[PDB]
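Down below is the structure, laid out as structure tokens.
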Amino acid sequence: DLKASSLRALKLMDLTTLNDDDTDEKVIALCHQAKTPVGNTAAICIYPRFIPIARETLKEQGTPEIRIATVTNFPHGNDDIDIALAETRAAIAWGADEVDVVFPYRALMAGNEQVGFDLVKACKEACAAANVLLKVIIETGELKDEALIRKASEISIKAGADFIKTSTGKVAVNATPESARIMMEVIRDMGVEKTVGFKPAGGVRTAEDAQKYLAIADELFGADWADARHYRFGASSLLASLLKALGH
């Protein structure tokens, strides 16, 4: 059971390092770790300034198709569209393949549904022009309430999110199976399973955890649905756990 799930999960990872003090050496090591004896991860996820060195490293190890994701409006999800859009434009200029933007979840909690639409839509228009995929982090662990998780997911989808993502990994509570079910049910209910992927991020630690998340996807959308365009794990230590489950 865990061998099959761990293979699938490894090739869906956005292998991540997002620390206040990351270095080129740490990003280089991360790129090397993304090329495993059983597969490449789907992507790496790093701060924008590291995109050039990561791209070089990925090319020089012969894995040019590992995608490079980054983050914007991060981790705060503030409601200043000009700043979020400037950061998204800078991430595109740094060379990102994918931008994971934080939704203005505290503004939503205060009753403003419109700013989240306008922020996501502006970032989507910049990314789409550059053929860059946009993921939207709603911060389920701070929204807390099921109705709010559903609403943030719905606004993000309406505004053009290519993925909805649970969490930044920078707050106390990140992905859970409960939150994942709620968000994937929104994808289902809105009829967007073909065009909107799901990404649990933070707190996915073990091969057993990953197997749970994939079981929800398979139940809701069928076993064929999850793939790199539709599913990612935002994770780090998970990779060593998946490799261990696979005998490496």
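In order, the residues displayed for chain A correspond to 3-250 in Swiss-Prot numbering, which applies throughout.
Each Cβ is built from the backbone N, Cα and C atoms, and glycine gets one as well.
Per Swiss-Prot, the feature active site, proton donor/acceptor maps to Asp102 (among others); the stated evidence is sequence analysis. According to its DSSP assignment, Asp102 (mutagenesis position) is in a strand.
Under the heading active site, schiff-base intermediate with acetaldehyde, Swiss-Prot lists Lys167, citing experimental evidence as support. Reduced to three states, the DSSP call for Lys167 (mutagenesis position) is strand.
According to Swiss-Prot, the active site, proton donor/acceptor annotation covers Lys201 (among others), on the basis of sequence analysis. Within the same chain, the residues at least 6 positions away from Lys201 (mutagenesis position) whose Cβ sits under 8 Å from its Cβ are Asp16, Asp102, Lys137, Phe165, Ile166, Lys167, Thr168, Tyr233, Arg234, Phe235, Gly236, listed in sequence order.
Per Swiss-Prot, mutagenesis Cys47 to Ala or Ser is noted as: 3-fold decrease in catalytic efficiency. Listed in sequence order, the residues of the same chain lying 6 or more apart from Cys47 (mutagenesis position) and placing their CB within less than 8 Å of its CB are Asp16, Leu17, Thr18, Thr19, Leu20, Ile70, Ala71, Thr72, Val73, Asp102, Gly236.
Under the heading of mutagenesis, Swiss-Prot lists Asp102 to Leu and annotates it as follows: 2000-fold decrease in catalytic efficiency.
While the structure shown retains the original residue, Swiss-Prot records the mutagenesis experiment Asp102 to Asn with this note: 1500-fold decrease in catalytic efficiency.
Residue density at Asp102 (mutagenesis position): 29 other Cβ atoms are found within 10 A of its Cβ, drawing on all protein chains shown. Quoted from Swiss-Prot for the published mutagenesis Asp102 to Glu: 44-fold decrease in catalytic efficiency.
In this structure, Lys137 (mutagenesis position) is part of a beta strand by DSSP. The local packing around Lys137 (mutagenesis position), expressed as other Cβ atoms within 10 Å of its Cβ over all shown chains, amounts to 26. Quoted from Swiss-Prot, the note on the mutagenesis of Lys137 to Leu is: 20-fold decrease in catalytic efficiency.
Annotation of the mutagenesis experiment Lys167 to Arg in Swiss-Prot: 20-fold decrease in catalytic efficiency.
Here the residue is the original one, but Swiss-Prot notes a mutagenesis experiment at this spot, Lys167 to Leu: 1000-fold decrease in catalytic efficiency.
For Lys201 to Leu, Swiss-Prot lists a mutagenesis experiment annotated as follows: 1500-fold decrease in catalytic efficiency. In this structure, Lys201 (mutagenesis position) is part of a beta strand by DSSP.
Looking at Swiss-Prot, the entry for mutagenesis of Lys201 to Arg says: 1000-fold decrease in catalytic efficiency.
Within 10 Å of the Cβ of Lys167 (mutagenesis position) there are 30 other Cβ atoms, across all protein chains.
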